[PDB]
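Input: a single structure, listed below in structure tokens.
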Amino acid sequence: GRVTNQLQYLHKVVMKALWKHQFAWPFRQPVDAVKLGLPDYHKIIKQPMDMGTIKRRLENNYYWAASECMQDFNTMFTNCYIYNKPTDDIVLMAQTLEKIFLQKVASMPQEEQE
Amino acid sequence: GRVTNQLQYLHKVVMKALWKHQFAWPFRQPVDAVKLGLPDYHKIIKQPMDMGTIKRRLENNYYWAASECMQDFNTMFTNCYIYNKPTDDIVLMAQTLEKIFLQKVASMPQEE
């Protein structure tokens, strides 16, 4: 439970950009395995992650460190690559979003503090 | 070339930690589909990436920005998750290495 300059950057710069992205819609809420017809989803993916969860954690001071937040972003993207077929559009969508995520992390301010 | 603080950090902290990790050996050279009996590998993975290539690139000043090297690390990890079965050990190895990657990149100096 902490607010830092990096957490504020992850929230207000990085997440804000990804959230509004045209490929973001599948990732803004938990995967709904019922609605989507995916009865094996929770057998394969043991740690579901989504932007809504990450955003709410940033608003509620759940994270102590930027790295913790970056790990949740990574789990979200990795779940997608692991669950889905190589040829699924969703995989391309996740790669596109993940490249922005990495690009933005490369300009995160580096006085990890608060 | 002079080497930005970020690329120096990627070389001396990130690659340093990953290259010597005990889970690193599958990733140190390009995947050999012949040796590994993986006829579909190059059909699924269109951009192979490996730590030997990235390390070479870091030594020979191939990179113009940190994000470029970081993209290569990401491609290497993602290749693995896309090609391999969810239950393969290699996936667990990749995840562990990628966690270190992200942890270190969290503390990377600022650009410029």
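What you see of chain B is 73-184, where the numbers are those given in Swiss-Prot.
Backbone N, Cα and C atoms are what each Cβ position is placed from, and that goes for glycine too.
According to Swiss-Prot, the protein carries these features:
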- B:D112, B:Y155, B:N156, B:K157, B:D160, B:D161: protein binding site (BINDING)
- B:74-180: domain 'Bromo 1' (DOMAIN)
- B:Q78 to A: Loss of homodimerization (MUTAGEN)
- B:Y113 to A: Abolished binding to histone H4 acetylated at 'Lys-12' (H4K12ac) (MUTAGEN)
- B:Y153 to K: Loss of homodimerization (MUTAGEN)
- B:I154 to A: Partial loss of homodimerization; when associated with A-182. Abolished binding to histone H4 acetylated at 'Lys-12' (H4K12ac) (MUTAGEN)
- B:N156 to A: Abolished binding to histone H4 acetylated at 'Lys-12' (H4K12ac). Abolished binding to histone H4 acetyl-methylated (MUTAGEN)
- B:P158 to D: Abolished binding to histone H4 acetylated at 'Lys-12' (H4K12ac) (MUTAGEN)
- B:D160 to A: Abolished binding to histone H4 acetylated at 'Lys-12' (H4K12ac) (MUTAGEN)
- B:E170 to A: Loss of homodimerization (MUTAGEN)
- B:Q182 to A: Partial loss of homodimerization; when associated with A-154 (MUTAGEN)
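Highest Cβ count within 10 Å among the recorded positions B:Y153, B:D161: B:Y153. Helix, strand and coil residue tallies for the domain 'Bromo 1' (B:74-180), in that order: 71 helix, 0 strand, 36 coil [DSSP]. Most buried of the mutagenesis positions B:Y113, B:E170, B:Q182, judged by other Cβ atoms within 10 Å, is B:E170. Ranking the recorded positions B:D112, B:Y153, B:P158, B:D161 by the distance of their Cα atoms from the Cα of B:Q78 (mutagenesis position) places B:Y153 first.
Each of the recorded positions B:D112, B:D160 was scored by the other Cβ atoms within 10 Å of its Cβ; the lowest score goes to B:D112. Comparing B:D112 (protein binding site) with B:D160 (mutagenesis position), their Cα atoms are 16 Å apart once rounded.
Cβ neighbours of B:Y155 (protein binding site) (same chain, under 8 Å, six or more residues apart in sequence): B:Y113, B:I116, B:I117. Cα of B:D161 (protein binding site) to Cα of B:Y153 (mutagenesis position): a distance of 11 Å. Comment: protein site residues B:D112, B:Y155, B:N156, B:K157, B:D160, B:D161; largest CA to CA distance 19 Å, whole number. Rounded to a whole number, the C-alpha distance linking B:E170 (mutagenesis position) with B:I154 (mutagenesis position) is 15 angstrom.
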